[PDB]
Amino acid sequence: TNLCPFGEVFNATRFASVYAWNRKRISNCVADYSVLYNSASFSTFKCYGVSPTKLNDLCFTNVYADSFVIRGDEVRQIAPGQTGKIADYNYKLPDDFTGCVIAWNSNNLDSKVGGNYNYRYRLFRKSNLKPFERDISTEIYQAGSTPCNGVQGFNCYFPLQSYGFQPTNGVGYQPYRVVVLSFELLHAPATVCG
Amino acid sequence: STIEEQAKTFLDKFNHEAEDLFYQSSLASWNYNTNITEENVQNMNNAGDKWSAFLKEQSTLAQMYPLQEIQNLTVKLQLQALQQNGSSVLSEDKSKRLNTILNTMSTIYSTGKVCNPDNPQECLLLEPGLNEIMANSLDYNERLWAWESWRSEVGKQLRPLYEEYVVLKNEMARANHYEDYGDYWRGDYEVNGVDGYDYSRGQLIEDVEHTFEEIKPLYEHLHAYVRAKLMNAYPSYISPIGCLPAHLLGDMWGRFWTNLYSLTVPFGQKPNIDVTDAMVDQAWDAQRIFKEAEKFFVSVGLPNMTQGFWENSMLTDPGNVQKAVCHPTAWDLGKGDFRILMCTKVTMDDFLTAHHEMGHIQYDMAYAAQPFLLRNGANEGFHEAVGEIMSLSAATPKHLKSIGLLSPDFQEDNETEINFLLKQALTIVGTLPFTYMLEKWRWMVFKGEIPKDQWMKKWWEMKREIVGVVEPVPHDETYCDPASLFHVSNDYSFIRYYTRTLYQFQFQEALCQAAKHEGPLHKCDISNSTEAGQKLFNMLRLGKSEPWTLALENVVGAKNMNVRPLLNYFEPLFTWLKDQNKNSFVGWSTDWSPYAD
Ligand SMILES: *[C@@H]1O[C@H](CO)[C@@H](O)[C@H](O)[C@H]1NC(C)=O
Ligand SMILES: *[C@@H]1O[C@H](CO)[C@@H](O)[C@H](O)[C@H]1NC(C)=O
Ligand SMILES: *[C@@H]1O[C@H](CO)[C@@H](O)[C@H](O)[C@H]1NC(C)=O
Ligand SMILES: *[C@@H]1O[C@H](CO)[C@@H](O)[C@H](O)[C@H]1NC(C)=O
Ligand SMILES: *[C@@H]1O[C@H](CO)[C@@H](O)[C@H](O)[C@H]1NC(C)=O
Ligand SMILES: [Zn+2]
C-alpha cells in the first residue's frame, strides 16, 4: 500500500552531474504515470518501445530512475542510437532501450548569478561508454604518446569540464534536468503495476 | 596518434574553455555600457584581462601544432587565426610603448577640444559640439572655423605620436612574415587551400583599383550636381570648374554627404517620405517597433527573437537613474545570448536603424552552431553588409505601405524615385571615394612608398585627384589631418566600409531576383518571399568556417567582387544626372586652390 516515491526523484533540490549520474532502484510499489503526463509541466516527454497509455496498465519488475543535468541542445542526444559528447562519453542508452525520457526546465533553480560551476561533464574519454556504465575516474586524458604522469601540460587534459549556467543564457543553453526511466523483465516476479 | 588527433583534441578543449571566459568579458562590457559606474570599470578590466591572458596563453601552445601535417581544412583554419601571436611578438619594452601610444591617441581624440581666441575660458568638444556646427551651419566662416580649429589642435598632438606608431606596427608584421603592416589588414581576405578559389592578399589592391574605375562615371556626375547646387549658395567661395571646399561637404571629414540632402534635394515641392508624423499619431513605442522588425525576418523564413531576448535586453534609455552610451551596437555574448543596445526615439531613421541592429542578430544566430573560432563574418565586410540590405528593405515605399505607416494613396512618380535615390547616393556612393582614398593612403605609408615628409603633401594630392576635394586653407608638415579621424587614431582598419557597399548591392540583386521582382531594383522588397530568405540563410549559417569566395558564390552566383549591381541600382539616377549635367562642367583639375589668387 505505497506509491512509488517519484516525489523525491523529480522534486529533489540537487541532482548529480552527468558523469555522476545517480541511479535509484524503484520496486515494490504502485506508480501513477498519469499525474506525470497530465501535469503538462514537462518540456520534453517521450517514450520508446512502449506507449504512455500502455504502460499505465502493465507490470514491470524493475524500474530504474536515472537523473542528471545537461544542456538544452544536448537533450536530443539522449535516445537509442545517438552520438555526441553526452551519448558516447557520459550517459549511453542502448538501441533496444524500452524506457521513457523526461526533461523539464531547471533554469529557475540550478543556474544562479555569476554561474554555477558544480555541474560538470566528461569532455574526453579514451573510448565510448558501453550501455549504462558509470565511470567517475578523474584520470588525466592522454592525447598523444607523451606521458602525462597525472599533471596537466602539453597534450594532457583534465577530462572533467564544468557547465557554466547563468540565468541570462539562451534557452537552448539553459539547464534541463533529465530523468531517464528504464524498464525490464527478468526472472523475478513483477511487484510494480498501474 | 597523429598531430591531427591532437589538434582536434586541443581545439575541442579550447572551445568549451572559451565560451566561459568570453561570455564573462562581454557581459562585463554589457554591464559597463548600460550602467556606467566606477564599480563596473574594474569588472570590465578584470574580465577583459582574463580573456586577454587566455588567448595569450593558448597561442603559446597552439604554435606547437604544425599546420603542415593537417589535411583537414576546417581544423586548419581554426589554428590559423589562433596561432597568430599579434602584438606579443614584440619585445616587452616596445609592448608597453605600443599600448601607451594607442591609449594616448584614444584620450586625445575623445578629450580633444577647440577653443576660440575671443573667449579662451569657453571651449567645445567634437561631439556633439563640432558635429552639430558643421552640419547645420550655412555660414562659410563658421564652417571653416570648426574645420581649421579641430585639425589645428588635434593635428599637432597626434602627429609626433603617429610617426612612432608606424615604426612599431611594422616590426610586428615583419616578424609575422608579412611584407608590411598593411598586408596584415588585407590578411582577412586571404584565401588558400582550395583550387580555383585561392585569393591572394595582394589581389585585393588590384581588384579594388579596378572596381573603383567604374564608379567614377557615377561619382563624377554625382559631384557635378552637388557642386552646381551649392554654387548658388556660395557664388564667391566655390569655383564652378574647381574642387569642392572641404568644410562645405556637410560634416567635418566629408565622410557622409547626407547633410547636403536639404540643399541638394532634386525636387523641393514634392513631399518627402517620413513616417514620423504617422507614428506619433499612432503612438507607437519601443516595444511595437521591433515587433514590426521581428515580423519582417519571419516573413523571409529566418527564426524570430528568443524569449530571453526581450527580457534581458535594454531597448531604451533607463531615465536619469543611470548613464549609458546610445551608440547602437549588436551584442553577441555567446551561449545563445543576444542583446541589442539602443536609445529608442520615434523617427523614420531609428526604424530604419532598427532593422540594421536586428540584422546583425539574425546573422549571429545563424552561425551560433559553429565552433567558437569560426564564429564571425565570412569576411570583415559581410557582417556589416547583412544589416544594410535589411535597412534597404524597410526604406522602400512598398514596405512602408505594408505595415500601415504611409497612406495607401501616396502617389509614386518619376520625381519621387530621384528624390529617394539621391539621399542613398549621398550616403552610399559619397563615402566610396573617401574610403578608397583613405585606405590607399595608409597602404602606401605602411609599405614605405611615402617618406615621412611627404605624408601631408601626398594626402591632399589624393584629396584633389581621387575625391575632387580641395583644402580651404593650406597645411604645412606640422599638421596631420587624417589622424584626427575616429578610425585612424583608434587602430581600426577602415577598408570594411568600402567592401560592404559592393557586397550589399550584389545581395540586393541576387535576393530580389530570387523573389521574382518586376521593375527597378530600388523598388524591391524581400518581405513575404521565402525564396530570398532561404538563399540568404545558406551563407548566414556558414560564418567564416568556409572561405568567403566560396560562400559568396552561393548567394550571388559569382566568385569575384563586382560593382555591376551598384550601377544597376542607381541606373535611374545616373540617366537623370547626365541630362542635368549637360550644361555643367564634368571633372575637376588639381591645380586650383582657394588660397591661390
Ligand atoms: C512535485 O511537487 C509538485 C508540487 O505539489 C507536485 O505537483 C508534483 O506531483 C511533485 N512531483 C511528483 C513526482 O509527485
Ligand atoms: C547601476 O550601478 C550602481 C552602482 O554600481 C547601482 O547603485 C545601481 O542600482 C545600478 N542600476 C541598476 C539599474 O541596476
Ligand atoms: C574536419 O573535422 C571535422 C570534425 O572532426 C569534420 O566534421 C570535417 O568533415 C573534417 N573535414 C574533412 C575535410 O575531413
Ligand atoms: C517565435 O516563433 C516561435 C515558433 O516559430 C513561436 O512559438 C513563438 O511564440 C514566437 N515568439 C513570439 C514572441 O511569439
Ligand atoms: C505580406 O503578407 C501579409 C499577409 O498576406 C500582408 O498583410 C502584407 O501587406 C504583405 N507585405 C508585402 C510587402 O507584400
Ligand atoms: Zn552595424
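Residues 333-526, in that order, are what chain A shows, numbered as in Swiss-Prot.
Keep in mind that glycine also has a Cβ here, set from the backbone N, Cα and C atoms.
Quoting Swiss-Prot on the natural variant A:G339 to D: In strain: Omicron/BA.1, Omicron/BA.2, Omicron/BA.2.12.1, Omicron/BA.4, Omicron/BA.5, Omicron/BQ.1.1. In this structure, A:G339 (variant position) is part of a helix by DSSP. A 10 Å cutoff on Cβ-Cβ distances gives A:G339 (variant position) a total of 9 other Cβ atoms nearby, all chains included.
Here Swiss-Prot notes a mutagenesis experiment, A:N343 to Q, with the remark: Reduced viral infectivity. Residues near A:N343 (mutagenesis position) in space but far in sequence (CB under 8 A, at least 6 apart, same chain): none are found.
Recorded in Swiss-Prot as a natural variant, A:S371 to L carries the remark: In strain: Omicron/BA.1. Remark: A:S371 (variant position) has no non-local neighbours by Cβ distance under 8 Å and separation of at least 6 in sequence.
For A:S373 (variant position), the same-chain residues that are 6 or more apart in sequence and have a Cβ closer than 8 Å to its Cβ are A:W436. Here Swiss-Prot describes A:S373 to P as a natural variant; the accompanying note says: In strain: Omicron/BA.1, Omicron/BA.2, Omicron/BA.2.12.1, Omicron/BA.2.75, Omicron/BA.4, Omicron/BA.5, Omicron/BQ.1.1, Omicron/XBB.1.5, Omicron/EG.5.1.
In Swiss-Prot, the entry for natural variant A:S375 to F states: In strain: Omicron/BA.1, Omicron/BA.2, Omicron/BA.2.12.1, Omicron/BA.2.75, Omicron/BA.4, Omicron/BA.5, Omicron/BQ.1.1, Omicron/XBB.1.5, Omicron/EG.5.1. The structure shown retains the original residue. Neighbour density for A:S375 (variant position): within 10 A of its CB lie 12 other CB atoms from the protein chains shown.
While the structure shown retains the original residue, Swiss-Prot records the natural variant A:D405 to N with this note: In strain: Omicron/BA.2, Omicron/BA.2.12.1, Omicron/BA.2.75, Omicron/BA.4, Omicron/BA.5, Omicron/BQ.1.1, Omicron/XBB.1.5, Omicron/EG.5.1; complete loss of interaction with host integrins. In the three-state DSSP scheme, A:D405 (variant position) falls into the helix class.
Around A:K444 (variant position), the same-chain residues at least 6 positions away in sequence with a Cβ under 8 Å from its Cβ are A:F497, A:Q498, A:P499. According to Swiss-Prot, the natural variant A:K444 to T carries the annotation: In strain: Omicron/BQ.1.1.
What Swiss-Prot says about the natural variant A:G446 to S is this: In strain: Omicron/BA.1, Omicron/BA.2.75, Omicron/XBB.1.5, Omicron/EG.5.1. Other C-beta atoms found within 10 angstroms of the C-beta of A:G446 (variant position) number 10, with every protein chain shown included.
A:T478 (variant position) carries neither a helix nor a strand DSSP state and counts as coil. Cβ contacts within 10 Å of A:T478 (variant position), excluding its own Cβ and spanning all protein chains shown: 12. For the natural variant A:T478 to K, the note given by Swiss-Prot reads: In strain: Delta/B.1.617.2, Omicron/BA.1, Omicron/BA.2, Omicron/BA.2.12.1, Omicron/BA.2.75, Omicron/BA.4, Omicron/BA.5, Omicron/BQ.1.1, Omicron/XBB.1.5, Omicron/EG.5.1.
Neighbour list (A:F490 (mutagenesis position), Cβ cut-off 8 Å, at least 6 residues apart, same chain): A:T470, A:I472, A:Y473, A:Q484. What Swiss-Prot says about the mutagenesis result for A:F490 to L is this: Increased resistance to neutralizing antibodies and human covalescent sera neutralization.
Listed in Swiss-Prot is the natural variant A:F490 to S, annotated as follows: In strain: Lambda/C.37, Omicron/BQ.1.1, Omicron/XBB.1.5, Omicron/EG.5.1.
Taking the Cβ of A:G496 (variant position) as reference, residues of its chain lying under 8 Å away and at least six apart in sequence are, in sequence order, A:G447, A:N448, A:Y449. For the natural variant A:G496 to S, Swiss-Prot gives this note: In strain: Omicron/BA.1. The structure shown keeps the original residue.
The Cβ of A:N501 (mutagenesis position) has 26 neighbouring Cβ atoms from other residues within 10 Å, across all protein chains displayed. Annotation note: A:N501 (mutagenesis position) sits in a coil segment as assigned by DSSP. One entry in Swiss-Prot concerns the mutagenesis experiment A:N501 to Y. Its note says: Increased binding affinity to human ACE2.
In terms of C-alpha distance, the listed recorded positions A:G339, A:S375, A:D405, A:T478, A:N501 place A:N501 closest to A:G446 (variant position). Across the fold, the C-alpha of A:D405 (variant position) and the C-alpha of A:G339 (variant position) stand 26 Å from each other.
Chain B comes within the C-beta cut-off of under 8 angstroms for none of the recorded positions A:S371, A:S373, A:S375, A:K444, A:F490. Here the candidates are the recorded positions A:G339, A:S375, A:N501. The one whose C-alpha lies nearest to that of A:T478 (variant position) is A:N501.
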